[PDB]
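In what follows, a single structure is set out as structure tokens and then discussed.
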Amino acid sequence: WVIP
Amino acid sequence: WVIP
Amino acid sequence: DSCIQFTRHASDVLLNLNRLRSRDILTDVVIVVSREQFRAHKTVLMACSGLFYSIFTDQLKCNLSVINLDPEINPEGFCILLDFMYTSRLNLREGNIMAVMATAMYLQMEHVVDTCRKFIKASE
Amino acid sequence: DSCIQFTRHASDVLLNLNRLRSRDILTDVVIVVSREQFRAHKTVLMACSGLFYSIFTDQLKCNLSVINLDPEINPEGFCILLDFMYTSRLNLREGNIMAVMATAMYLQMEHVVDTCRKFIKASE
Ligand SMILES: O=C1Cc2cc(Nc3ncnc(Cl)c3Cl)ccc2N1
Ligand SMILES: O=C1Cc2cc(Nc3ncnc(Cl)c3Cl)ccc2N1
Ligand SMILES: [Cl-]
Ligand SMILES: [Cl-]
């Protein structure tokens, strides 16, 4: 999971 | 395009 | 093999599937979550959820145009997860995390359940 | 927004759509390319091809279960492009590049047409  |  | 790979292909496909969903094009099922209704593509739901994968491979349920979810399922939690299915983006907030995690457990979306568990653990 | 994004989600969705295609699950169209037949999902074809996008948004063609391609279309070229649609991987070879490029032009798959043009230019 990432900060887009 | 890339070499996968 | 000796194939070449187009890096953005999967993302571009998902973007177009979401555009077809937004315009209600070739949607073949309505998911009923208490008073709320959500139109979708059975193939996308199966590709994202262990629950929908099981439902639509069933020789009778595969042909249903309406699927009613368990009455304990929260419509907003479902909406957030349906948006995630079609975009890869999850709108996870303090005010919805419990409903999102419970809906993801029911829908069998293990990566969502995992990030919800981690976000909850950090707040404890 | 303040969404989080699952990096592998789009690829995982496409992988499952290809698994459903391989098992012939919820495929809703057969593409006829001369003597050859290819089963697929209309939504995936539309998401990958300007030609299929135009065909399946047409108020009469959207309901057809069989689509016949132009007789000049090469079945192997089509097969290679259908595999690319469902995997992001293109089996581009000296022996098939001309058929693949012509099929990609017909299907309106601009990124494929682009790499074919570049691979041909390098060999000149
Ligand atoms: O957490 C998750 C996400 C998910 C999706 C699916 N889907 C499929 N899996 C295998 N082959 C096929 Cl053909 C599909 Cl459609 C099944 C289980 C789970 N669990
Ligand atoms: O080279 C290409 C690949 C492609 C796909 C599609 N597909 C869609 N485009 C816009 N909205 C929607 Cl809803 C879809 Cl399905 C149209 C044109 C092209 N050209
Ligand atoms: Cl997931
Ligand atoms: Cl393309």
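What you see of chain C is 6-129, where the numbers are those given in Swiss-Prot.
Recorded method is X-ray crystallography, 1.9 Å.
Here the Cβ of each residue, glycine as well, is placed from N, Cα and C on the backbone.
The domain 'BTB' feature in Swiss-Prot is assigned to C:32-99.
Among the mutagenesis entries in Swiss-Prot is C:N21 to K, noted as: Abolishes interaction with NCOR2 and HDAC2, no effect on interaction with CTBP1 and transcriptional autoinhibition; when associated with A-116 and 376-Q--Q-379. Non-local neighbourhood of C:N21 (mutagenesis position): empty, since no residue in the same chain at least six residues away has a C-beta under 8 Å from its C-beta.
Looking at Swiss-Prot, the entry for mutagenesis of C:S59 to A says: Abolished ubiquitination by the SCF(FBXL17) complex. Residue density at C:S59 (mutagenesis position): 12 other Cβ atoms are found within 10 A of its Cβ, drawing on all protein chains shown.
Listed in Swiss-Prot as a mutagenesis experiment, C:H116 to A is described as follows: Abolishes interaction with NCOR2 and HDAC2, no effect on interaction with CTBP1 and transcriptional autoinhibition; when associated with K-21 and 376-Q--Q-379. Look at C:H116 (mutagenesis position): DSSP puts it in a helix.
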*asked:* Please list the DSSP helix, strand and coil residue counts for the domain 'BTB' (C:32-99).
replied: 31 helix, 15 strand, 22 coil
*Pairwise Cα distance for C:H116 (mutagenesis position)/C:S59 (mutagenesis position) [Å, integer]*: 18
*asked:* Measuring Cβ to any atom of ligand 2 with a strict under-6 Å cutoff, which of the mutagenesis positions C:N21, C:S59, C:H116 qualify?
replied: C:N21
